[PDB]
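Undergrad: Pasting in a structure now, in structure tokens, and then I'll have a few things to ask.
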Amino acid sequence: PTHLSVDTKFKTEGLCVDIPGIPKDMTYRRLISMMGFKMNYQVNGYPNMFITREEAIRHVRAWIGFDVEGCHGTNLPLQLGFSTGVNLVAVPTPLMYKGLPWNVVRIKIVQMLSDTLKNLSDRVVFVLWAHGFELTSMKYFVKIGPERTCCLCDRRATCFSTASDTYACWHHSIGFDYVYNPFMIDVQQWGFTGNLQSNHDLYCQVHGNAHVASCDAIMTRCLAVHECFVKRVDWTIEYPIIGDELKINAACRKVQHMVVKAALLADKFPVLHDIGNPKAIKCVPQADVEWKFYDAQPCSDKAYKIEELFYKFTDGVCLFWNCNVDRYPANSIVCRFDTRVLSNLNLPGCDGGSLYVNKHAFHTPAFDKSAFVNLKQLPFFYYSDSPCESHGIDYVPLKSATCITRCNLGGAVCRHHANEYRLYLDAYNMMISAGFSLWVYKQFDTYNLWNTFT
Ligand SMILES: NS(=O)(=O)c1ccccc1OC(F)F
Ligand SMILES: NS(=O)(=O)c1ccccc1OC(F)F
Ligand SMILES: NS(=O)(=O)c1ccccc1OC(F)F
Ligand SMILES: [Zn+2]
Ligand SMILES: [Zn+2]
Ligand SMILES: [Zn+2]
């Protein structure tokens, strides 16, 4: 039970306005032939241009929405739109580039996919709402064959050159003219009623139709994200390390310990209500406090309603560590992912949400400032009651209102605490650069922390 059988049936009803007369009975085998490719009985790791939902989910980082619209084949120019926001016009004689021939269009398609995907994926998965012109356009800029490696490295080839008759990965594809062994998935085979627009708009108010190919391409990918990551969720599935995953996660664990430990020391809450990930550990195992856990899986669609999560949390402090609710109570410590962040780890999502893909994939509900009215931003600080002592660590003295140690209260930061500061400030910047935001009860006062040494 691995790949999508080329002998699987393909519903053709969606194709038949662009391709009048097309058989009702069709398989991927026959369709690929119709699109102008020859498969060639080959068991060389490309058993179908089209892939399963489950294969597509495993490769969400490679999704590029793709759509073609006929401005007038041979007898007209095509507008190629992608979920990058790009719109190319090929003639056969927001970005909306005027009409150019296919030899320049195909060089642009490769540069664009290469730049979008080189730090994301070893492939591209073109995500379609297929009506016909997109599948018949592919012969103009795609080549298939055996799986191959890059001539310049050990990565799988994603592009081909007719000039040099060679193959390249997304990093090494510079000047190449053909997308080589792309994947595709037609969303219309998933069993939908009505047009793209009608199905997209059930779920998302953020993308409109400006009757242009890239809008359709963005809506297609969005709907696919909704069906695969909002309505269905599979946290089992692991995804490869492509970036600062490991640093971000350790950083997140250190800020959590720091912030919660400081909060218990300053304000001495007698009980902490820990609300989220049902696997969560005590982030401050030594803290003198009644730790009570409450189970809530990551909400992928709408932020939890606080009225439904609590049905005496007004006692002590509530810890929502990436537990997204509509309105945090005033007595909260909070870490919320800011869906608006631009990164390799954070893919555009559904209805202003974002798909954050770090070991596991988490569609996150759109960031809302109004959730935080009862709180304030957590102020930066580093705190340590650890003993000053180097043991074992550079030194160019550090100069800070925010280094809260016995040594700096004194006026002479020790070497161990000056390193730990610099480290902590790195982890902190790291976590914020990654898109997380920290929020605390309004009564939280850094000045209180100086009196936790006497
Ligand atoms: N968060 S809470 O403790 O108010 C809660 C939430 C959902 C179900 C039960 C429940 O507690 C009650 F069962 F004891
Ligand atoms: N911190 S808090 O948000 O739990 C809170 C709220 C109202 C009154 C006191 C109070 O405690 C304060 F001392 F911290
Ligand atoms: N509240 S305070 O006066 O101690 C202070 C002043 C400027 C910057 C940070 C800061 O807090 C510090 F504890 F981290
Ligand atoms: Zn390469
Ligand atoms: Zn959308
Ligand atoms: Zn010290």
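We're sticking with Swiss-Prot numbering for chain A, so the shown stretch reads 5949-6020, 6027-6047, 6076-6293, 6301-6381, 6388-6449, in order.
Cβ coordinates come from backbone N, Cα and C, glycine included.
Straight out of Swiss-Prot:
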type	residues	note
VARIANT	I5967 to V	In strain: Omicron/BA.1, Omicron/BA.2, Omicron/BA.2.12.1, Omicron/BA.2.75, Omicron/BA.4, Omicron/BA.5, Omicron/BQ.1.1, Omicron/XBB.1.5, Omicron/EG.5.1
BINDING	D6015, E6116	Mg(2+) 1 binding site
BINDING	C6132, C6135, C6151, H6154	Zn(2+) 14 binding site
ACT_SITE	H6193	active site
ACT_SITE	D6198	active site
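If you look at the structure here, what lies around each of the features I listed?
TA: Other Cβ atoms within 10 Å of the Cβ of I5967 (variant position), summed over all protein chains shown, number 16.
Around the Cβ of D6015 (Mg(2+) 1 binding site), the same chain contributes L6034, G6035, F6036, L6110, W6111, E6116, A6195, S6196, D6198, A6199, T6202, each under 8 angstroms and 6 or more positions distant in sequence. According to DSSP, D6015 (Mg(2+) 1 binding site) sits within a strand segment.
For the recorded site, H6154 (Zn(2+) 14 binding site), the DSSP three-state label reads coil. Counting every protein chain shown, 19 other Cβ atoms lie within 10 Å of the Cβ of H6154 (Zn(2+) 14 binding site).
Cβ-based neighbour count (10 Å, all protein chains) for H6193 (active site) stands at 8.
The Cβ neighbour count for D6198 (active site), using a 10 Å radius and every protein chain shown, is 29.
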Undergrad: Suppose the Zn(2+) 14 site is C6132, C6135, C6151, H6154. Which further residues of the same chain have a Cβ inside 8 angstroms of that site's Cβ centroid?
TA: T6131, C6133, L6134, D6136, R6137, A6139, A6150, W6152, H6153, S6155
Undergrad: With every protein chain in view, how many other Cβ atoms are within 10 Å of the Cβ of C6132 (Zn(2+) 14 binding site)?
TA: 19
Undergrad: Could you check which of the binding-site residues (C6132, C6135, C6151, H6154) sits closest to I5967 (variant position), going Cα to Cα?
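TA: Of all the candidates listed, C6151 is nearest in space.
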Undergrad: Quick one, can you pull the C-alpha distance from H6020 to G6027 in angstrom, nearest whole number? The 6 residues in between aren't in the model.
TA: 9
Undergrad: Can you tell me the CA-to-CA distance separating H6154 (Zn(2+) 14 binding site) and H6193 (active site), as a whole number of Å?
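TA: Cα-Cα distance, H6154 (Zn(2+) 14 binding site) to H6193 (active site): 35 Å.
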Undergrad: Which of these binding-site residues has the least crowded Cβ, counting other Cβ atoms within 10 Å: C6135, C6151?
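TA: Comparing Cβ neighbours within 10 Å for the binding-site residues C6135, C6151, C6135 has the fewest.
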Undergrad: What's the number of neighbouring CB atoms sitting within 10 A of the CB on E6116 (Mg(2+) 1 binding site)?
TA: 27
